[PDB]
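Below is one structure, written out as structure tokens; the observations come after it.
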Amino acid sequence: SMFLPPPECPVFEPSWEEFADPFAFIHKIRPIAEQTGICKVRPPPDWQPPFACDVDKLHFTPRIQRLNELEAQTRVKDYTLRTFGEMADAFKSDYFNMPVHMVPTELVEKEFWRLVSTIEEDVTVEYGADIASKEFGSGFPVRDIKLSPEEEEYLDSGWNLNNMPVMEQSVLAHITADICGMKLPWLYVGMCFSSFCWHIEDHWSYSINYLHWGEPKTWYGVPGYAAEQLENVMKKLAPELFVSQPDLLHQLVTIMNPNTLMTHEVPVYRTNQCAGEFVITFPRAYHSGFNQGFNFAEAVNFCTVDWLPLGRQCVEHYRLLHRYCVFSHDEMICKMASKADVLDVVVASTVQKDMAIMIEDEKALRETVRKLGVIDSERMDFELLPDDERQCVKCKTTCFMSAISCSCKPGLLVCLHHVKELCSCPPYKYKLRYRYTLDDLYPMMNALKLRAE
Ligand SMILES: O=C(O)c1cc2ccc3ccccc3c2s1
Ligand SMILES: [Cl-]
Ligand SMILES: [Mn+2]
Ligand SMILES: [Zn+2]
Ligand SMILES: [Zn+2]
């Protein structure tokens, strides 16, 4: 009547043999899990990474959160772990007039959706979210301090979320252009009702979340194929979230009842993630949720070979929306081509196919701007420019393969889709700036082909 819980998402329990290689495992479950957007992974019973920390020496600055459905929040923006924990336990204890382990999960869920929909309730909560640093580090073992033999067992686990971004079957690895918010783990300190709004990952990447300890985290997920249905439902009910934003640090997001989505025929799934379990989200899969109580989680983005074509589609979609990029997809592709001899052979093969499309599109774009009367040209090392100095004036895309400039407007650039948007001068005053000639590009793709055999 009031809240009807969505159906449960898939839960996998891999054997030690299946578990050994995360990328092989993720590829295996993909046909099931991409139908639901999120899934849960329970490691083998004896896989237990040790967790240890001083609750008095870890400090962090908390964010404050109002809990109202459809109200705008911004995506990104002092306690010790002990003092936060004391605040969190007392809050839950007093809210329900109960001891915390006796508060049923079904009840916290029901109550969460009651309180966010009710205008006359003004519940505020706090939480932590930050990338690993010296003041607050990874929950997984890392190399530095002498480690116990148990900790060194987990140092090079593929499921140690520090290693995940730099494994061989991973794609975001050899990226030199720093993208700190996308290759490093984030740490999250939760309390009862603190929540994460509906969103998808930057560049439509995968994400993987590990709950180290504490009370469960409740998740809702939507499969990738339904991303645009969800957005249309959201646009109708809260248009303010969809106005154009001046940068990446101004993304607007919101809390919204999954029953609202289910009423509009958007498929939604749920899960309670407990301590010691993994949740994985797939490309373009919308997700949100809330914490049941005091807890500690760690998460990281990643990109497999399966993702490469979607990554190209994502940047195209960013262009239509005038959304800023975190990195240049074409720059990453060419960086990998330049390292073709050390690439894994399946990677080399998949990169080669994306490069072939890149080259065909670039050929056609250069033919088009030549016919507009752009004649002069000069080579340019785009990867050396800071990102804010190579975004298209019109669509904000990060340039790499090519761009148009004019001496009339020093420093400004447009991508080749927006030649008409640079300035009022005739096109013979423009220059085509390019990273590679077509003749440079075909040998790069050939090296990939040889490596792939
Ligand atoms: O091809 C198959 O055998 C399966 C398809 C689905 C679809 C949604 C699902 C949602 C929750 C749990 C399992 C599924 C499965 S299993
Ligand atoms: Cl409220
Ligand atoms: Mn996420
Ligand atoms: Zn553009
Ligand atoms: Zn001009």
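Heads up, residue numbers simply count up from 1 along the chain you see.
The deposited model was determined using X-ray crystallography, 2.0 Å.
For all residues, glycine too, the Cβ spot is worked out from N, Cα and C.
The domain 'JmjN' annotation in Swiss-Prot covers 9-50.
In three-state terms derived from DSSP, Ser207 (2-oxoglutarate binding site) belongs to an extended strand segment. The annotation 2-oxoglutarate binding site is assigned in Swiss-Prot to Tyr127, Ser207, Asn209, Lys217.
The domain 'JmjC' feature in Swiss-Prot is assigned to 153-319.
Secondary structure from DSSP puts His199 (mutagenesis position) in a beta strand. One mutagenesis experiment named in Swiss-Prot is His199 to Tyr (Swiss-Prot position 499), and its note says Abolishes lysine-specific histone demethylase activity.
The Fe cation binding site annotation in Swiss-Prot covers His199, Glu201, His287. Neighbour list (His199 (mutagenesis position), Cβ cut-off 8 Å, at least 6 residues apart, same chain): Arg75, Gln251, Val253, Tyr286, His287, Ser288.
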Per the Cβ under 8 Å criterion, with at least 6 residues separating them from its ends, the domain 'JmjN' (9-50) contacts 140-141, 148, 150-151, 154, 157-160, 164, 167, 169-170, 206, 219, 221-224, 226, 267, 269-271, 273, 276-283, 285-287, 304, 306
Apart from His199, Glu201, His287, which residues in this chain have a Cβ no more than 8 Å from the mean position of the Cβ atoms of those residues at the Fe cation site? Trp198, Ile200, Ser207, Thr281, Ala285, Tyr286, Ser288
Of the binding-site residues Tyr127, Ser207, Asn209, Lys217, within 10 Å of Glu201 (Fe cation binding site) (CA to CA), in sequence order, we find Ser207
Within the same chain, the residues at least 6 apart in sequence whose Cβ is under 8 angstroms from that of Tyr127 (2-oxoglutarate binding site) are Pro62, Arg63, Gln65, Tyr188, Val189, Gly190, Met191, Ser194, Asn291
Which of these binding-site residues has the least crowded Cβ, counting other Cβ atoms within 10 Å: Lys217, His287? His287
